[PDB]
Amino acid sequence: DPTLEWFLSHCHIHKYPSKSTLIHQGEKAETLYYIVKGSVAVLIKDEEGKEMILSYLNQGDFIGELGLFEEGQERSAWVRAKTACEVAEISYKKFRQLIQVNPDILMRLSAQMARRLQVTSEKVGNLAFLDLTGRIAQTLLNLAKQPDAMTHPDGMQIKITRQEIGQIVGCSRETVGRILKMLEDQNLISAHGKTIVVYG
Amino acid sequence: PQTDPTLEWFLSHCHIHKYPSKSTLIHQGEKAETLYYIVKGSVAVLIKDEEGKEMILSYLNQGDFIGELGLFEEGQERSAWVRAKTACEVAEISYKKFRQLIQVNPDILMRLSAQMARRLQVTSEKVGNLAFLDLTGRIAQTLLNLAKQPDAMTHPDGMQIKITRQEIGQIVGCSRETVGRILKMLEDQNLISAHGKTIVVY
Ligand SMILES: Nc1ncnc2c1ncn2[C@@H]1O[C@@H]2COP(=O)(O)O[C@H]2[C@H]1O
Ligand SMILES: Nc1ncnc2c1ncn2[C@@H]1O[C@@H]2COP(=O)(O)O[C@H]2[C@H]1O
Ligand SMILES: Nc1ncnc2c1ncn2[C@@H]1O[C@@H]2COP(=O)(O)O[C@H]2[C@H]1O
């Protein structure tokens, strides 16, 4: 793909080990990012520093776009590396120059913003219409319907930690524990082992 | 003072239609094949649960593109209902013709994309409020947002606003009664005065 190679040729590309922070919320935004390899988590936090994952992003994804269209904006979220990453970066000023040469690069950025806005709106619906209990339930259902969920004699099976569920949903690992139990005891699931079994 | 030549050039390739107050301009699930633009008026963007309760995702106003999320990949559906809040003049262009404008002058894309940006900051802050803010703080914050805003008013004790307990409830996600309950107690902690659809934020 010649457009992405052209584009990458004006970026500078760096490695970020697993668990490092690429973008801090409140920081001034004057650069765009792009995932050559790996995956990051876009996350937000409350007062007690509890986190919610707005989105996993993966190779081929732009990051830090939101400040590109009016100056003086702050980073809106935390981006942390989920695996080891290679991350291309370019300034808003250079990027606006690439957009003039070949506006298709803006077209591919805007395609992702659109998708991201559909996906974030779906997540507002949930937080508005489901309570925490339901959101944990739904989350497990979703993991169990992913291509990588493996098969089980009595339903579907997935390996996730109370911790990833806590981040997906906005509560602690211990609160996840209490609620898995409540879920076990209404027979929605069976969480014997670090593996969970989901049903029907 | 708030139109310009790029817009007018854009607007002149559109069919510009007038919609009454309360008409829905876009239905969720519809094949997205057309871009809209609010030449005058304001709209609510809405989603629903299986039980037909409504959540207001956003208000949009004159200047604002609508119906843009299908633009970049074909075969998509509208992700939300968009409903006229006042009487509206709204422009429409097919995606295919709009892709063509973007080649003529990419600046049209930069204006749309700016707006998608601001939309995702706002929807992301909303995701934060619903996950982390309590109901009463969410209402407190909504009142503050309406009050800080033109369409708001002026008053001896602050700004004053017009909004029923139901639209409130649709913005924060709670019933009308609960809104009424929380408004009262917000009255008691000296934060507002509330006479029906009309509120004085201090
Ligand atoms: N709802 C979301 N989904 C995916 N990515 C997001 C979302 N909200 C913010 N981001 C990304 O995280 C970045 C944080 O820095 P910026 O706001 O500059 O740019 C932001 C977007 O790239
Ligand atoms: N979170 C949001 N904030 C503002 N506008 C939105 C949001 N989600 C959807 N929309 C608008 O609602 C429109 C519904 O149809 P589209 O998905 O074609 O285009 C959508 C966007 O313009
Ligand atoms: N838990 C909830 N989540 C989201 N929206 C709600 C909830 N309860 C009520 N609403 C919506 O917000 C509206 C506020 O006024 P009503 O109670 O008339 O109708 C309400 C619903 O349409």
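For chain B, we keep the numbers from Swiss-Prot: what you see runs 6-207, in order.
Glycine residues also receive a Cβ, built from the backbone N, Cα and C atoms like all the rest.
Summarising the annotation, Swiss-Prot assigns 3',5'-cyclic AMP 1 binding site to B:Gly57, B:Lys58, B:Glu59, B:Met60, B:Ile61, B:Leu62, B:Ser63, B:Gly72, B:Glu73, B:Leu74, B:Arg83, B:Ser84, B:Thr128, B:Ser129 and lists experimental evidence as the type of evidence. Around B:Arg83 (3',5'-cyclic AMP 1 binding site), the same-chain residues six or more apart in sequence whose CB sits under 8 Å from its CB are B:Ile31, B:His32, B:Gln33, B:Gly34, B:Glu35, B:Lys36, B:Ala37, B:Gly72, B:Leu74, B:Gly75, listed in sequence order.
DSSP classifies B:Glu59 (mutagenesis position) as strand under the three-state reduction. Recorded in Swiss-Prot as a mutagenesis result, B:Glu59 to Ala carries the remark: 45% reduction in activation of class II promoters; 95% loss when associated with AAA-54-56.
The C-beta environment of B:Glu59 (mutagenesis position), restricted to residues of the same chain at least 6 apart in sequence and closer than 8 Å, consists of B:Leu51, B:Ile52, B:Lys53, B:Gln175. Quoted from Swiss-Prot for the published mutagenesis B:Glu59 to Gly or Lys: Reduction in activation of class II promoters.
All chains included, 18 other C-beta atoms sit within 10 angstroms of the C-beta of B:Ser63 (mutagenesis position). What Swiss-Prot notes for the published mutagenesis of B:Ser63 to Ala is this: Enhanced cAMP-binding, enhanced transcription.
Swiss-Prot lists B:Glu97 to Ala among its mutagenesis entries, and the accompanying note reads: Increased transcription activation at class II promoters, binds DNA. All protein chains considered, the CB of B:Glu97 (mutagenesis position) has 16 other CB atoms within 10 Å.
Non-local contacts of B:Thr128 (mutagenesis position) by the CB criterion (under 8 A, 6+ apart in sequence, same chain) comprise B:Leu62, B:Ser63. Looking at Swiss-Prot, you'll find the mutagenesis B:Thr128 to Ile noted as follows: In strain CA8404; a CAP* phenotype, insensitive to catabolite repression; when associated with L-113 and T-145.
Looking at Swiss-Prot, the entry for mutagenesis of B:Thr128 to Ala says: No modification of cAMP-binding.
Here the residue is the original one, while Swiss-Prot reports the published mutagenesis B:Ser129 to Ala with the comment Reduced DNA-binding; no modification of cAMP-binding. Other Cβ atoms within 10 Å of the Cβ of B:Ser129 (mutagenesis position) number 22 in total over all chains.
The 3',5'-cyclic AMP 2 binding site annotation in Swiss-Prot covers B:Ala136, B:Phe137, B:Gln171, B:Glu172, B:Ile173, B:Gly174, B:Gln175, B:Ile176, B:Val177, B:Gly178, B:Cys179, B:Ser180, B:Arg181. B:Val177 (3',5'-cyclic AMP 2 binding site) falls within a helix when secondary structure is assigned with DSSP.
Annotation for B:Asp139 (mutagenesis position): no spatial neighbours, criterion Cβ-Cβ under 8 Å with sequence separation of six or more. Record note (Swiss-Prot) on the mutagenesis of B:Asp139 to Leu: Some stabilization of an inactive (apo-) form. Decreased affinity for DNA, normal subunit association.
For the recorded site, B:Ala157 (mutagenesis position), the DSSP three-state label reads strand. Other Cβ atoms within 10 Å of the Cβ of B:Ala157 (mutagenesis position), summed over all protein chains shown, number 16. Listed in Swiss-Prot as a mutagenesis experiment, B:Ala157 to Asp or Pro is described as follows: Decreased transcription activation (6-29%), binds DNA.
Here the Cβ of B:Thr159 (mutagenesis position) has 7 other Cβ atoms within 10 Å, regardless of which shown protein chain they belong to. Quoted from Swiss-Prot, the note attached to the mutagenesis of B:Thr159 to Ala, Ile, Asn, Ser or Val states: Decreased transcription activation (15-87%) at class I and II promoters, binds DNA.
While the structure shown retains the original residue, Swiss-Prot records the mutagenesis experiment B:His160 to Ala, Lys, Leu, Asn, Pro, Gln, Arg or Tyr with this note: Disrupts AR1. Decreased transcription activation (3-45%) at class I and II promoters, binds DNA. Summarising the environment of B:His160 (mutagenesis position), the number of other Cβ atoms within 10 Å of its Cβ, over all protein chains shown, is 14.
A mutagenesis experiment is reported in Swiss-Prot for this position, B:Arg181 to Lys, and the note states: Suppresses DNA-binding.
Among the mutagenesis experiments that Swiss-Prot reports, B:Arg186 to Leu is described with the note: Marginally reduced DNA-binding. Under the three-state DSSP scheme, B:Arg186 (mutagenesis position) falls in the helix class. Around the Cβ of B:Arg186 (mutagenesis position), the same chain contributes no residue under 8 angstroms that is 6 or more positions distant in sequence.
Here B:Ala136 (3',5'-cyclic AMP 2 binding site) is compared against the mutagenesis positions B:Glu97, B:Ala157, B:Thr159, and the shortest C-alpha distance is to B:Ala157. Proximity to chain A (CB-CB distance below 8 Å) holds for B:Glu73, B:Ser129 among the recorded positions B:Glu73, B:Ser129, B:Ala157, B:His160, B:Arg186.
A C-beta separation below 8 Å, combined with a sequence spacing of at least six in one chain, links B:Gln171 (3',5'-cyclic AMP 2 binding site) to B:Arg181, B:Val184.
Comparing CA positions across the binding-site residues B:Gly57, B:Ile173, B:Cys179, the one lying closest to B:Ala157 (mutagenesis position) turns out to be B:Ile173. Annotated pair B:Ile61 (3',5'-cyclic AMP 1 binding site) and B:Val177 (3',5'-cyclic AMP 2 binding site), C-alpha to C-alpha distance, rounded: 8 Å.
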